[PDB]
Structures are given as structure tokens and as C-alpha cells.
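Chemist: I am attaching a structure below and will ask some questions about it afterwards.
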Amino acid sequence: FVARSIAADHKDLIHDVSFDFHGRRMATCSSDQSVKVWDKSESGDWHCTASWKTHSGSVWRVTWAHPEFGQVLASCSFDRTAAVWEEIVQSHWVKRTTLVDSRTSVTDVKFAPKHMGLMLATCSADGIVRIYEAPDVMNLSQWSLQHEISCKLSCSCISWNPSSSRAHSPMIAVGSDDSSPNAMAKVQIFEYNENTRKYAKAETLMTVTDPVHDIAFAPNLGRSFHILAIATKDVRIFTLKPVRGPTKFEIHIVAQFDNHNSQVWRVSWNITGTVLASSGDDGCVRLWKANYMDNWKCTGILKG
Amino acid sequence: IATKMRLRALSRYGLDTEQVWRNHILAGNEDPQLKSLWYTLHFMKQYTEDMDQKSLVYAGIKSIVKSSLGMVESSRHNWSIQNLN
Amino acid sequence: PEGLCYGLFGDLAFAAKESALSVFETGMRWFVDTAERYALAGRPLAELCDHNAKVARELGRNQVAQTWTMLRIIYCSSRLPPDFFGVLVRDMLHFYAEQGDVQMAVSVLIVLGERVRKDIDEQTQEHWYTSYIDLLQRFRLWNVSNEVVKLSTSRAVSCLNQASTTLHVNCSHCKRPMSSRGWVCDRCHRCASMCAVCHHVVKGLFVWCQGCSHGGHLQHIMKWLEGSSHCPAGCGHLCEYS
Amino acid sequence: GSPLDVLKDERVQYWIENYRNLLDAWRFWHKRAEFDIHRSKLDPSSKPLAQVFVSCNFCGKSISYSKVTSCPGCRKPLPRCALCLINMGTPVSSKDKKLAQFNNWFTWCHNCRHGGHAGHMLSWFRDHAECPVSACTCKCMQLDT
Ligand SMILES: [Zn+2]
Ligand SMILES: [Zn+2]
Ligand SMILES: [Zn+2]
Ligand SMILES: [Zn+2]
Ligand SMILES: [Zn+2]
Ligand SMILES: [Zn+2]
Ligand SMILES: [Zn+2]
Ligand SMILES: [Zn+2]
């Protein structure tokens, strides 16, 4: 890989970077209460086309929505709010709705896949994962809270299941970064059941007891089982194979990498869900790929 | 007249409003009536612009001189404008 | 203190504590070319298979090319059983789908049509079609996505194109709706579909400004807006400002 | 700059219409459009050619001139492009940014009424020759020429 730097000009540390659906746009949120949207031209240079103050406290996560709903950004911050930003055409970004249901800091915010409509999930530090919905995609100023899930642990990361199949029920994983001395599972997986119309805890990953800083479901893309990547003191990849009430999965760990030799903060799959990038405290990005024998191996080490 | 109209349209005849008098050049041929008409239109446009800077002119001489009252004809042609109405 | 995310085209943004924003650019060019230069219908099965195999061999995907040729031999042929290879074709489709190559599976499904459609369940076919369509739309390949939708063997995927794509047009002079298959006004008895440029009836494609409510032939309006910034009908509207 | 009484006279407008008909006979369509712009600038009484407009499927009111992809009247979603499946729309209100580029204009076949963005359908009918909407056999571009 060929590395190139970008003059972020952010007054504080950049907490999250999220590409758009088409890959042509970028959104970076930092601790300076600023979210910057970068659009690249034919020259290949990323130009900061927008930079506006968003929240009162540090902004943790910024996520994009599917373009059929328009250029929509959701940002969670330290001020217990998850704001939804829409672009109106110069390039002006307006705040649509401030989600103030959480009584504590909202660690992560993530848009649900396209086939669910325009649904938003926010996880708070008190163990409550709130799932929102916009009944009218043309009116983004009205969001109705559909479900709220108590995860009994300080949530730090969520990841929707990007499967578009009708054979896979809606599924959201919740990771916890709590560092209690007791050994309890730090990742809980909730599956929406159509019969009860309520999210229920389907599978729990007991093997993960270290604090979790990032989780990322692999893009399904024609597969039959679900692959989950977890960021901890090491890098773990779990495969969720449904069996023929919540669905029961034959959970098998297929990767465990300590090549970072430190805490791993972020995990991000590619578009095909075949190469996983892990960023740890070592400041290196390690791309992990699986051969035809399901032996995950590092295909490159990338340094700043 | 049809071929002349085609040629004038190809040369953007009559579409120049910067100074209208040049339109008769765009007419292709030396037409005295066209030149006179376009020069008159340019003169009246110039008068309108000057009046705006510091309607009735477009009404023509007949309407302009209809209100021209109080002139004394000169009996003797002395051989040597502002005294006019 | 770190952020990480791949883009669509293989580029990877990595922002960590010093914070420095770095985009680690490289990927899927083969996918774009393969989607662009297959033919999925309009030719016999043998011709389609040879064309797709030639594409795969040109792009360097020897296994895909041999798979296409094998499909041609299996289907477009004291003989083998009629359904001898159906299980193997299903297994090949699942093998290509489970490794992320949904493009090949969908292309084979479309080319074969009913010869393998009745053997793969509807839910998995729909999942493959939607995944391939999402991949195509990400790369902004609308033509290939729409071709897949039109040629989709699944009714649900085919119906994805007919949702709210019908426009109700009215005559400006009469302010009343027009016929669904018409080019003349029902009430005013006027050719309301006249092109603003050529003043001829626009029977086919009509492009329409939303500001001045004027338009005409798609090519004619394109050329006029390339040559000027005013409305062709002459309403003092800069339709496409600058 | 003639007075409105002169411009409203039947003879003057008849001469103008005859000249425009002559320009159409010679296929001087662009020059006729330039003359139309000139006439509209100089004579405000010259009503421009009345052409079709799109109406919202639910409200029924004209969508011509705050989400762009929503009907201005009833806030309902606008018809979506048959190719990108994104709801069509165009913001309404020089060497500046084109607020409404041509490739985003409403465009539909006047026969089957199936519509899409101008650039999208232009590319599609440059490649193919059938209506993008499924189960439609109309040859949209072949109808014009
Ligand atoms: Zn009418
Ligand atoms: Zn035309
Ligand atoms: Zn107009
Ligand atoms: Zn216009
Ligand atoms: Zn409406
Ligand atoms: Zn479109
Ligand atoms: Zn049609
Ligand atoms: Zn048509």
C-alpha cells in the first residue's frame, strides 16, 4: 500500500473516520467538537468541503447513511446526544434531530443497513443500546425510538449485521470496554425476532473477557454464516453459523492475533468482507486475510 | 427576401443591442432603408439611455413635434440652435 | 484514540494519536471491468459463455473462464443423465458466492436462467442479487445494476425497479393530467410535448427543467445547455446556472 | 422597446410568429431560441411555450417552482430514477457552481412515463435501447428518431 497523509487541521485527536457509501466522501470527528466532511476530486486530493461545530463534549463516532436517504451523517458525543446531520444544497449541513434519550455518554452510533429503512442504533455507557427509526424517510426531523436494550455492561461499540438476506433476522452485536476484575463476557449479540417484535439476546461470546474497543460484522455478500471481528488486547474473529425464538449459532473462533502486542482499538472490514484491518496501540494497521483453508493470515503491515 | 433573411439570421442580424446601428452592416447588402431605420433606432436608444442617466422619443417626430409650440419664423436669413424649442 | 476504515476502492484511512490523518491507498478494478463487459442476455447460451470466458481470460481469471466454458459444454451440448451436473452447478454457484464473488454467481444464474433457477432456493438467489446490486451501485455502475434487475430470475428483485418510477405529467395550458400513453393534450387538443428547441413532438425521451417547467428532446436540450445557459423556450431562466 | 400597445397588436405578433416559423423551416432552431430569449427580454407579454410539467402522485399539485427529493406541497417522496433508484429532485430558488446540473434533471419517456435522471437515462440509452423499468418493452429513444 502507498501511504499519503492528509492535513486534517483538527484541534484535537481524531476519534473516528468513516467513508461514505460510494467511497468518494469522508467524515472525520475529533475531540474539538468538530466534524469535517472530505470530498475528493479527480486530482485525488481530499478537500475539506465542510467543517462545523456539532456537540458540547468530545465527539466519538461519525457514521454515514445510505445515499437513498440523502447525504446523512450521525454523530455521537460525550454530551449524551446523537445528532443527525443532513446536507442541503453551497454545501450546507443542518442538524435534523438531537437524540437525547441516553442519560450518559453515547460511545458509538451506527446506521442500520439499507433493507431495514433508515434505522439508527446508539450505545451508551450505562449499558443501554437504543434503536431508533424514521417512519418517513423524507422527514428526518422526526425519529421514534423503537427499542432499547439493557446490556448490563458499559457499552463501547456496536455493529449491525450487514446481511441483506431474508433468511437472516436482524442482528446487532454489542461490545463492552468495562475492565472489571470479574470475568464476564464482553460481547452480547441481540437478534430481532419477528414473532415478538423485540430484540432478544441470541448469542453471547463467553470467550471474550478482555475489554472490547471495536466490533465489526463482516459484510455478508453471498455467504451463509456471519463473521464477527472483535478488537481487544488481541484480534479475534468469530464465525456465527446458524442452525436449522432466537436463532442458535455454532460459534467458532477462527482467528486470534497478538501481532499488535498491545490493545487493538479499531477493526474495519473491506467491501467484500475478506480483508480485515486492525489498528492497535503500536500505531500499525495489519491487514488480515483468509486463504481457502480458513487460515487467517496477515497480508500486510501498514504504518503511519 | 427568403435567402436574404437566411443570410441575415446566419449572421445574427438585428440581435446586437450594444449599439443597434451596426445591424445594417450585419444585413449583408447596402440597403438605404435598413441603414436609416437602424440609425434612427440607435439614436432613439441613445436618447433613452442619456435620459435614464440624467418612452416619448420612441413615439417618433410626429408625436414629439406635436407639443412644439411657440416658434417665430425668421423673415431674414442672416448668414452669421439653442433658441429652438 | 484511533480511527480506521476501508473505502470502496481499497483505500484505507487511518487516524491515530500523534492526530495525523493518513489514507493508505492501494483492488476491485477486475470487478468493475467484469461487470461492465459481460453480456447476460440477447445471445444464445453458447455465445454468452464464450464471451464471458474470453472476458475472464483477458482479465486474468483463468478459473472463471474455464468455469464459463465448462457451463457451455455441460448445458449447450448412450449419453449422460439429463440432470447429472445440476448438483455440481449449484455447488459452483455456492462456492463462488461464499467467497464474496457474488458477481460470478449472479452472472451464471442470469445466463443459465431456468436451467439452474429451479435448483437454487429463492431466498439465497435474492440475497445474491441484492449483494451484487449493492456492489454495482457502490461503484456507481447503474447500467449493469439495472440490466441485472431487468434480467433477474427472481420476481422480488425484478419488482425493485418498478417502485415509484412512473411520472404523472400534465398540460400547463389546461393544468389537467394527460393520458398514460399520449403526446397530445386531452382537453386543450394541443401538442404539449413540443420540444423547446426544434418545436417537434417529443414522442420519446423528454427532459424537463423543474424551475421554468420547460424542456424538450434530451439531445436537443443537452446541446442547447452546452451552448448556452438560458432556457431554450426563452423564459429568462438560467436553468443550469453557470 | 415599443409600447405594450404596439407589442399587443396582432400584426406585430403575427410578423414575429411568421419569422419564427421561417426559422423553424430552415431548422435554425438555436437561432430561433436566441430570438425567443431576445423577445422575452424585450416583450414581457410573450408567454413562453407551455409544455408539460410533473405532478406529485399523491397531492396532484405541480412539483415545479426541506428535502430536495420531496414534493414541495405535501412533503411526499418524488418519483425515483429507474436506474439509481434514488428519488429524483432538483433544488429550486456566472462561473459559479451549477446549483442544478443537467444530469440531475427530470427525464421520462413520454410514451411509457417511466422516468429517471437525464444523465443516467442518457447513458443507459446510449448503451441499451429498452426502457430501464422492468416489464416495459418501450423503445424510448427510438420513438423520437
Ligand atoms: Zn391541456
Ligand atoms: Zn427537439
Ligand atoms: Zn424555461
Ligand atoms: Zn428552467
Ligand atoms: Zn405532492
Ligand atoms: Zn438516477
Ligand atoms: Zn417504460
Ligand atoms: Zn418509453
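The residue numbers of chain C are those assigned by Swiss-Prot, with the residues present covering 340-357, 395-402, 408-458, 626-790 sequentially.
Cβ atoms here come from the backbone N, Cα and C positions, even for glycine.
Checked Swiss-Prot, it gives:
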type: MUTAGEN; residues: C:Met451 to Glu; note: Abolished interaction with WDR59 and assembly of the GATOR2 complex; when associated with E-632-633-E
type: BINDING; residues: C:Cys719, C:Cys722, C:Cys733, C:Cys736; note: Zn(2+) 1 binding site
type: BINDING; residues: C:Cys743, C:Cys746, C:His765, C:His768; note: Zn(2+) 2 binding site
type: BINDING; residues: C:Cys757, C:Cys760, C:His785, C:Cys787; note: Zn(2+) 3 binding site
type: BINDING; residues: C:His762, C:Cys779, C:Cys783; note: Zn(2+) 4 binding site
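Please go over these features one by one and say how buried each is and what sits next to it.
Modeler: Mapped onto three states, the DSSP output places C:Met451 (mutagenesis position) in helix. Sequence-distant neighbours of C:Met451 (mutagenesis position): no residue of the same chain at least 6 apart has a C-beta under 8 Å from its C-beta.
Secondary structure at C:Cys736 (Zn(2+) 1 binding site), taken from DSSP and collapsed to helix, strand or coil, is coil. Counting every protein chain shown, the Cβ of C:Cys736 (Zn(2+) 1 binding site) has 16 other Cβ atoms within 10 Å.
Taking all protein chains in view, 22 other C-beta atoms sit within 10 angstroms of the C-beta of C:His768 (Zn(2+) 2 binding site). C:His768 (Zn(2+) 2 binding site) falls within a helical segment according to DSSP.
Classification of C:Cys757 (Zn(2+) 3 binding site) by DSSP places it in coil, neither helical nor stranded.
Taking a C-beta cut-off of under 8 angstroms and a sequence separation of 6 or more, C:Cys783 (Zn(2+) 4 binding site) has the following same-chain neighbours: C:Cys760, C:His762.
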Chemist: List those of the binding-site residues C:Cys722, C:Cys733, C:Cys757, C:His765, C:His785 whose Cβ lies under 6 Å from any atom of ligand 4, in sequence order, or write none if there are none.
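Modeler: Result: C:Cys757, C:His785.
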Chemist: What subset of the binding-site residues C:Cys736, C:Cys743, C:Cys779 lies within 10 angstroms of C:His785 (Zn(2+) 3 binding site), using C-alpha positions?
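Modeler: Of everything listed, what lies within 10 Å of C:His785 (Zn(2+) 3 binding site) (Cα to Cα) is C:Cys779.
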Chemist: For a quick check of packing: other C-beta atoms within 10 Å of the C-beta of C:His762 (Zn(2+) 4 binding site), how many?
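Modeler: There are 25 of them.
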Chemist: Taking every protein chain shown into account, which of the binding-site residues C:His765, C:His785 has the largest tally of Cβ atoms within 10 Å of its Cβ?
Modeler: C:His765
Chemist: Can you give me the Cα-Cα distance between C:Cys757 (Zn(2+) 3 binding site) and C:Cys736 (Zn(2+) 1 binding site) in Å, rounded to a whole number?
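Modeler: With the alpha carbons as reference points, the distance is 22 Å.
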Chemist: If you measure Cβ to Cβ, which of the recorded positions C:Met451, C:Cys722, C:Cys733, C:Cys736, C:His785 are under 8 Å from chain D?
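Modeler: Sorted by position along the sequence, the hits amount to none.
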Chemist: Would you mind reading off the Cα separation of C:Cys719 (Zn(2+) 1 binding site) from C:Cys743 (Zn(2+) 2 binding site), to the nearest angstrom?
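Modeler: It is 14 Å, counting Cα to Cα.
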Chemist: Spatially speaking, which of the binding-site residues C:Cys722, C:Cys736, C:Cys787 is closest to C:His765 (Zn(2+) 2 binding site)? Use C-alpha to C-alpha, please.
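Modeler: Sorting the binding-site residues by distance from C:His765 (Zn(2+) 2 binding site), the top entry is C:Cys787.
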